[PDB]
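Enquirer: For reference, the structure I am asking about is given below.
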Amino acid sequence: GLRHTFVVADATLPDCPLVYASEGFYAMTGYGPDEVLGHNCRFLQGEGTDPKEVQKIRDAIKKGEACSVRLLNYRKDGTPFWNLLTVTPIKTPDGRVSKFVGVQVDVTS
Ligand SMILES: *[C@@]12=NC3=[C]C([C])=C([C])[C]=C3N([C][C]([O])[C]([O])[C]([O])[C]OP([O])([O])=O)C1=NC(=O)[N]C2=O
């Protein structure tokens, strides 16, 4: 299929820290696990990131809904790329959100 990356965020912590990332994510972004795990995904954002889209994900996470936004992100070396990003809430049987899982596709084409 298409080249994509995958992460898991822990929603049982107040600021959805990332707890797992596929090989592709580290390779796409240039950041290592020591700089990715424990942190919130937003460190990939920068000057040109549309705050109206950042808002759509903030709201969707607060409400525990899925969400798909297209964000401008930056690699560790500062070069930008276009991140088509899809967040999925993972609920426990009691209805609580336990994790958010994300598929991120570099759609710079
Ligand atoms: C990021 N991917 C990503 C993956 C998951 C599973 C989740 C839950 C979030 C992201 N983000 C966004 C970030 O964590 C945050 O949710 C939003 O920026 C909005 O909240 P704030 O407090 O910042 O307004 C991702 N952000 C990226 O920029 N790139 C991704 O790959």
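By Swiss-Prot numbering, chain A shows 17-125, in order.
Determined via X-ray crystallography, 2.5 Å.
The backbone N, Cα and C atoms fix where each Cβ goes, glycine too.
These came from Swiss-Prot, pasted as-is:
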| type | residues | note |
| --- | --- | --- |
| BINDING | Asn56, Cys57, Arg58, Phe59, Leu60, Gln61, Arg74, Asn89, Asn99, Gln120 | FMN binding site |
| MUTAGEN | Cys57 to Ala | No effect on blue light-induced kinase activity |
Enquirer: Near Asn56 (FMN binding site), how many other Cβ atoms are within 10 Å of its Cβ?
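Expert: Step by step: centre on the Cβ of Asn56 (FMN binding site), count other Cβ atoms within 10 Å, giving 12.
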Enquirer: Compile a sequence-ordered list of residues in the same chain as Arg58 (FMN binding site), six or more apart from it, whose Cβ lies below 8 A from its Cβ; state 'none' when nothing qualifies.
Expert: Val70
Enquirer: Using a 10 Å cut-off on CB atoms, tell me which of the recorded positions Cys57, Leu60, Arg74, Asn99 is the least crowded.
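Expert: Relative to the other recorded positions in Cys57, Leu60, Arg74, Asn99, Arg74 has the fewest Cβ atoms within 10 Å.
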Enquirer: Of all the Cα pairs drawn from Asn56, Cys57, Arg58, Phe59, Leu60, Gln61, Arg74, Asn89, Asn99, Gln120, the residues the record ties to FMN, which distance is largest, in Å?
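Expert: Among the residues the record ties to FMN, max Cα distance equals 16 Å.
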